[PDB]
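Reviewing the structure listed below.
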Amino acid sequence: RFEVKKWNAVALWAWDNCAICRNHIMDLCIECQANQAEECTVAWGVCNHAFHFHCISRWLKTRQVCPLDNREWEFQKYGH
Amino acid sequence: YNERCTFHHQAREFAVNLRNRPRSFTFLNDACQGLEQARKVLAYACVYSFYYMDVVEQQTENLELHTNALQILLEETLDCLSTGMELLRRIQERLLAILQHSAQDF
Amino acid sequence: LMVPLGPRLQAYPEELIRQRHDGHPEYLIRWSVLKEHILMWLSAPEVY
Amino acid sequence: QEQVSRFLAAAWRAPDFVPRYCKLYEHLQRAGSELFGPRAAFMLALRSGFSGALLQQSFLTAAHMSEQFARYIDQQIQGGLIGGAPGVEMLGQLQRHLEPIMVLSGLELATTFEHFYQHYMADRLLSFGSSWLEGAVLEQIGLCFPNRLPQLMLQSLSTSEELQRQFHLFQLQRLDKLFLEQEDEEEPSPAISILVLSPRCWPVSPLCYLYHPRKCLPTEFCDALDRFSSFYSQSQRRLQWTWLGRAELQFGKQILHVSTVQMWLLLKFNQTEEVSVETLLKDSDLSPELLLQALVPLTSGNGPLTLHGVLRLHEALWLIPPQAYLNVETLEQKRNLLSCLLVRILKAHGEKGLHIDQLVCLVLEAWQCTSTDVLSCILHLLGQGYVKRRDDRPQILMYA
Amino acid sequence: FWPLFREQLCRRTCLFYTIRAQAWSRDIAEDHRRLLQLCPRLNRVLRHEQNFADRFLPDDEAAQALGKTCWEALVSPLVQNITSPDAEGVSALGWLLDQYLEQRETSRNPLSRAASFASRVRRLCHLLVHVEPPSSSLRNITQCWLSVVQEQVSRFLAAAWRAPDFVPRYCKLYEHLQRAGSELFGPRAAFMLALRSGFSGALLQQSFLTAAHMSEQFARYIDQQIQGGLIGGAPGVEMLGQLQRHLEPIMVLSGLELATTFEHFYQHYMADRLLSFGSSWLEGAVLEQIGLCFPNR
Ligand SMILES: [Zn+2]
Ligand SMILES: [Zn+2]
Ligand SMILES: [Zn+2]
């Protein structure tokens, strides 16, 4: 006979505009959409989310984590 | 046995430290003399062991703990006289009894 | 015993002033405030 | 550059490619030092020459080279962990040779290098443990990876450990509540460790899944899984169990280390004296190739089973299947499509240009891939001379 | 007419509950086995006061004021009383926690006296800390935990500083006490600091020959683990993980009178390792973890 003395089970966990300001992903920035005349370029980060440079500038000046995945935000500088 | 050896070593170290560096003073001196005698007895006991049993072991551990506490207090200090004299007499008697038991054993 | 009652208020008992839900009388102890006077019924274990 | 390109085009198929490449790097560095003395401009020149020669290559060959680099690192790590006296020498040679491979930093090969490093790191972390070796190698060459996936894997393991601690506390609290309820109204086992993975960072296959766990594993293990699932839900994301993992078995005086498929087959074996392969397949409902790869190291020498194909009893072993390396005989098609769409969007958007991040947004929507994939395609098209950056606005992409 | 009522009711509540606190305290001082029953009484008082507040006081600020008064009147002197050492040196909460840790091993059978004892202690401590954020209650409870840990570790050290299992049993004790502290007081930082301080104190209260022997033991354990992990196969890859776990119980030497001897003995073994095998990854990793424990680098 056989007696299991240890086991290690594995399990995957499984389950898109500018969520932080909720405007359309390709649209403009609401903070500056109130002050009409649209200068925020989109920003990308290692954690693979796309947000507005305005949104992110402010938010980061407040806090220092990615608001969507709880990791230290890192401005993506690959391919640049 | 390890606990008794550690207690004896600590008591010897404290006694050496006290030797290296007014009723309270007389009481401390008497306690130090009694602790030195008890430490000599404990060293002899450990040497004999290295070369009512449970009750005797418990009594030895209690005496070692009392001697260590008295030495620690005397180091921290730097009726009562009758109690100290009785403790010293009991310690000397225990030392003599342990020596007699050792001589009878070997 | 000067029971603290705040940052700058303490209390101390003065004297029994009467006797009267457990079959055992209470005591209407008076308490002097040292910075009025409070009246408090206290049970026998509590006052002891 | 001429020397290294000659070498690359000369021998990229031979199996000694990575050792020869590293020896070439060391020899050229020593020669440059002997000629021009120790300076920094010349080291920069050497690195740039290697980079240029790598880039001036074909795509299938670049993919082959990336796979070879990853395979070499994996072999060295595995050997240095397992072996004895030679393993130390191997680990030394590796911590030396890791400098030539950092020439892949920032190039257009880093994505394929990382996508191939992921597989081998997964097999390693699941067979052995999250050894300090992986952490050291990543602190050394951790910037070659654009997306930083291996670091996320290593973080997943620690997250799982924290989950274990919290699960213990949660169970204690449930017990305390029940004891209080029962008091106020009145007034020799297998250790299981669970590992949760995040499909953003682990490349688990959609073929290594367990759908109906109760129909395969014993009741005790199924109950343990159910309890942990309840905790995950009550504290949360579902949970899909997989056939991956390892286990320790006791068989007589022998202590065996097996994979989950191996453990399950053997456990089923412990209530009879012979098993039929067709019955095993029908009952398991998994890949027959997987079943064969799991069975192979069992019927072989020093194995607890015997073949006759019926399986019977044969009458600290380590019977874990070795890592079957990939062979680059779809990445090219993906690059082609991404390049085509990117060129189309760049030509349509007017010579006024567009922003690169907004460009990635457009390309991802059009596909609707990865930001790193689109970025590397962009680098490829910039190198090949089909697009350029606006001198006035570097973020503006101007077609040529 | 609000501030008159505020002052009068605050005073009345504060005095009544201070009197009752001293009553319960003098009750618990007589028989030490009364805390297990002290939990439900507190539950009743808190429930009644919350009912009253919710029914007859509109402003959330008013409610919070009454609650803070009731708490700081009843639970603060009760704590400062049940966690105050006697002449021998055993407080009531100290005794309770010591008994918890001692009977923890036999508390697995979910139908036994130890199970009930453990449940009661757990609930009582969680209640006593359920209002923390340095208050005058968390401080006393922290010192009590420190004392319990120090006594346990001192007993262990004076017991077995000779056997060749010293370092493994030391680390197992560390893990046991840490998990116990977490399951008692919830995951907090002050209590981990208390654990480290207790271990450090137990170490310091020792003699010189014993300190030297302990240091040599730690160094030999590190060396044996490193050598095995490098040389052996699957057993070695198993040992290196245990080694990685066990460095935190050794980092407690960072900044004591033993670090000098620990370092003087680590030198001797690192020399032979470095002249038998090369400056591998293992030495660099071990140092990047426990580096600051060496005064002279
Ligand atoms: Zn936005
Ligand atoms: Zn904006
Ligand atoms: Zn993110």
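To match Swiss-Prot, the residue numbers of chain A are left as they are there, and the shown ones run 21-35, 40-61, 66-108.
Determined by electron microscopy, 3.4 Å, according to the entry header.
Note that Cβ sites are derived from N, Cα and C of the backbone, with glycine treated the same way.
Swiss-Prot has this to say about the protein:
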BINDING   A:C42, A:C45, A:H80, A:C83  Zn(2+) 1 binding site
MUTAGEN   A:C53 to A  Strong reduction in ligase activity; when associated with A-56
BINDING   A:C53, A:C56, A:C68, A:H82  Zn(2+) 2 binding site
MUTAGEN   A:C56 to A  Strong reduction in ligase activity; when associated with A-53
MUTAGEN   A:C75 to A  Strong reduction in ligase activity; when associated with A-77
BINDING   A:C75, A:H77, A:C94, A:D97  Zn(2+) 3 binding site
MUTAGEN   A:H77 to A  Strong reduction in ligase activity; when associated with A-75
MUTAGEN   A:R91 to E  Impairs UBE2R2 activation by neddylated Cul2-RING(FEM1C) complex
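The local packing around A:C94 (Zn(2+) 3 binding site), expressed as other Cβ atoms within 10 Å of its Cβ over all shown chains, amounts to 19.
With a cut-off of 6 Å between Cβ and the nearest atom of ligand 3, the recorded positions A:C45, A:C56, A:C75, A:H80, A:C83, A:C94 reduce to A:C75, A:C94. Just so you know, the Cβ of A:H80 (Zn(2+) 1 binding site) picks up 24 other Cβ atoms within 10 Å once every protein chain is counted.
Within 10 Å of A:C42 (Zn(2+) 1 binding site), counting C-alpha to C-alpha distances, fall the following of the recorded positions A:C68, A:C75, A:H77, A:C94, A:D97: A:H77. Among the recorded positions A:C42, A:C45, A:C56, A:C75, A:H80, A:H82, the residues whose Cβ lies under 6 Å from any atom of ligand 1 are, in sequence order, A:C42, A:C45, A:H80.
Cα to Cα, A:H80 (Zn(2+) 1 binding site) and A:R91 (mutagenesis position) are separated by 16 Å. A:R91 (mutagenesis position) and A:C83 (Zn(2+) 1 binding site) have their C-alpha atoms 12 Å apart, to the nearest angstrom.
The recorded positions recorded for this entry are A:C45, A:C53, A:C75, A:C94, and the Cα of A:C53 lies nearest to that of A:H82 (Zn(2+) 2 binding site). When the CA atoms are compared, no recorded positions among the candidates A:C75, A:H77, A:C94, A:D97 lie within 10 A of A:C83 (Zn(2+) 1 binding site).
In this structure, A:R91 is the one among the recorded positions A:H77, A:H82, A:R91 with the smallest number of other Cβ atoms inside 10 Å of its Cβ. Looking only at Cα atoms, A:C56 (mutagenesis position) sits nearest to A:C94 among the recorded positions A:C75, A:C94, A:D97. Between the CA atoms of A:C68 (Zn(2+) 2 binding site) and A:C53 (mutagenesis position) there is a gap of 7 Å. Around the Cβ of A:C75 (mutagenesis position), 18 further Cβ atoms fall within 10 Å across all displayed protein chains. Rounded to a whole value, the Cα-Cα separation of A:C45 (Zn(2+) 1 binding site) and A:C53 (mutagenesis position) is 7 Å.
One way to see the shell of the Zn(2+) 1 site is to take the Cβ centroid of A:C42, A:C45, A:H80, A:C83; the remaining same-chain residues with a Cβ within 8 Å of it are A:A43, A:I44, A:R46, A:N47, A:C53, A:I54, A:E55, A:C68, A:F79, A:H82, A:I84. For A:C75 (mutagenesis position), the recorded positions whose C-alpha atoms fall inside a 10 Å radius of its own C-alpha are A:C94, A:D97, out of A:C53, A:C94, A:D97. Under 8 Å, Cβ to Cβ, and six or more positions away along its own chain, A:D97 (Zn(2+) 3 binding site) finds A:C75, A:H77.
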